[PDB]
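Structure first, commentary second.
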Protein chains: 4
Amino acid sequence: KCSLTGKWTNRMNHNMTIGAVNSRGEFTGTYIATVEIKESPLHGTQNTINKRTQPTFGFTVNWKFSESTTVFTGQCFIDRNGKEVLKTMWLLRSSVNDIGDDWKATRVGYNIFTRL
Amino acid sequence: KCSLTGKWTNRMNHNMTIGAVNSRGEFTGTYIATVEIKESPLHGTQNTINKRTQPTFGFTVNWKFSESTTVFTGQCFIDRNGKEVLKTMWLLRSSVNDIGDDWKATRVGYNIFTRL
Amino acid sequence: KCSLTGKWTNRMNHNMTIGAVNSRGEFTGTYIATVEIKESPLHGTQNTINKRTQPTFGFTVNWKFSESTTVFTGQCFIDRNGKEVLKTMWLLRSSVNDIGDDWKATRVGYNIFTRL
Amino acid sequence: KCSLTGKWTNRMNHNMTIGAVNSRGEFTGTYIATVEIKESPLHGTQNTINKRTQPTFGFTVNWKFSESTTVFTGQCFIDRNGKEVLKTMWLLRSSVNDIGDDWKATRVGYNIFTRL
Ligand SMILES: [Cl-]
Ligand SMILES: [Cl-]
Ligand SMILES: [Cl-]
Ligand SMILES: [Cl-]
Ligand SMILES: [Cl-]
Ligand SMILES: [Cl-]
Ligand SMILES: [Cl-]
Ligand SMILES: [Cl-]
Ligand SMILES: [Cl-]
Ligand SMILES: [Cl-]
Ligand SMILES: [Cl-]
Ligand SMILES: [Cl-]
Ligand SMILES: [Cl-]
Ligand SMILES: [Cl-]
Ligand SMILES: [Cl-]
Ligand SMILES: [Cl-]
Ligand SMILES: [Cl-]
Ligand SMILES: [Cl-]
Ligand SMILES: [Cl-]
Ligand SMILES: [Cl-]
Ligand SMILES: [Cl-]
Ligand SMILES: [Cl-]
Ligand SMILES: [Cl-]
Ligand SMILES: [Cl-]
């Protein structure tokens, strides 16, 4: 079984720590990145339907040093070597002033996390 | 201020209800979708940095009838008329059986929500 | 049949003109936007497999006033009212200087085009 | 300069060959993917504004064995070692039968290509 609880790294400038996952799949944690290091809360859920060994999940990082918001979604895999890996994709939402600037406010990307 | 608390629709087949936003910007809600109607829980945060009148936000929908997870991120705007509108984009993560199908598991899209 | 040839608008600040589509599905055109109006070339293809009435397509806009590149992909639908509509999604790629800034270089969004 | 002309791989199941880039930045090529191997044509542009050593680019793959279309956009970098690398993200558009299934037709992902 791949569990989200624990400490993760993207082997770059990001770590996160995710706490216990409750019976409804809910969890909280902390996202730590270099800008100098800043810490920000995250909240999310992992899928509990069919109690899969490799569940999907999502979370929102509510950045404490920015007006922006990021969401991540992905899946907790057991890789061919037996190691847990989170394969994620993210959307980063910038705060714009006018609704006419909305078009340029969303970036996308990806991250791969392994246990730390 | 554009506040997330309340009931929202995308005029299509989707309604959302969001509860009280606490002082850290955290909220919970339900997402209602005609697949016959199914209700699933959502958990999210709105950005409180600088107390903007039009904050960004994100949330995760933990579908009750699927192994999938969806994340939404966007911004709560006041348009010309003074009406609230949530401009969002999302990532829908499918549950794949093997890490080699990971490439095909992520869909992207958008939704515009208004009150009621 | 929904064809890409002709003039399109997003009913906002964008028009495009697409030329004839050849037997391999290839086409060229021009993307016109307000920054003041700028014109830029586009090149793409529409799917010819199974000769669908509502084909998928993609194109690249090679912006003449920017270091950036946009790609669009979507489908040419006949809507319920009989009108042709292009439903698209796009990725906008910014030029960054270091490969370490790669993460913030891609925006995503959408456009809906109807004949002009 | 990082030039697109040549042969590329993502070390997985994909190779690409791209031909000469003309003076407007336009190129054609072939995209080779193990589904058994299938070859499909690609058409694209690299950005020539300011003659950057690391230009952005986009292209469309018109799959020969599918009703789908994929677009790729990214940037041609020189990494620490002086090796060329294409960092890309893509949109894969499925062909749906009705405009009401449009919401589920777009997948997103990424690929990193190196020479050979
Ligand atoms: Cl900010
Ligand atoms: Cl950030
Ligand atoms: Cl592990
Ligand atoms: Cl922005
Ligand atoms: Cl990324
Ligand atoms: Cl990563
Ligand atoms: Cl309300
Ligand atoms: Cl499912
Ligand atoms: Cl199920
Ligand atoms: Cl779903
Ligand atoms: Cl799938
Ligand atoms: Cl909508
Ligand atoms: Cl630029
Ligand atoms: Cl632009
Ligand atoms: Cl029409
Ligand atoms: Cl940027
Ligand atoms: Cl958009
Ligand atoms: Cl539009
Ligand atoms: Cl080569
Ligand atoms: Cl197909
Ligand atoms: Cl086929
Ligand atoms: Cl395909
Ligand atoms: Cl599909
Ligand atoms: Cl790759």
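Residue numbers in this text run from 1 along the chain shown.
According to its header, this structure was worked out by X-ray crystallography, 2.0 Å.
From the backbone N, Cα and C atoms, a Cβ is placed for every residue, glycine too.
According to Swiss-Prot, the feature biotin binding site maps to B:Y31. The C-beta environment of B:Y31 (biotin binding site), restricted to residues of the same chain at least 6 apart in sequence and closer than 8 Å, consists of B:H14, B:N15, B:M16, B:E39, B:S40, B:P41, B:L42, B:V61.
The note that Swiss-Prot attaches to the natural variant B:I32 to T (Swiss-Prot position 58) is: In about 50% of the molecules. A 10 Å cutoff on Cβ-Cβ distances gives B:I32 (variant position) a total of 16 other Cβ atoms nearby, all chains included.
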* Structure fact -> One would quote the Cα-Cα distance in Å spanning the 5-residue unmodelled segment from B:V35 to B:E36, in whole numbers, as 6
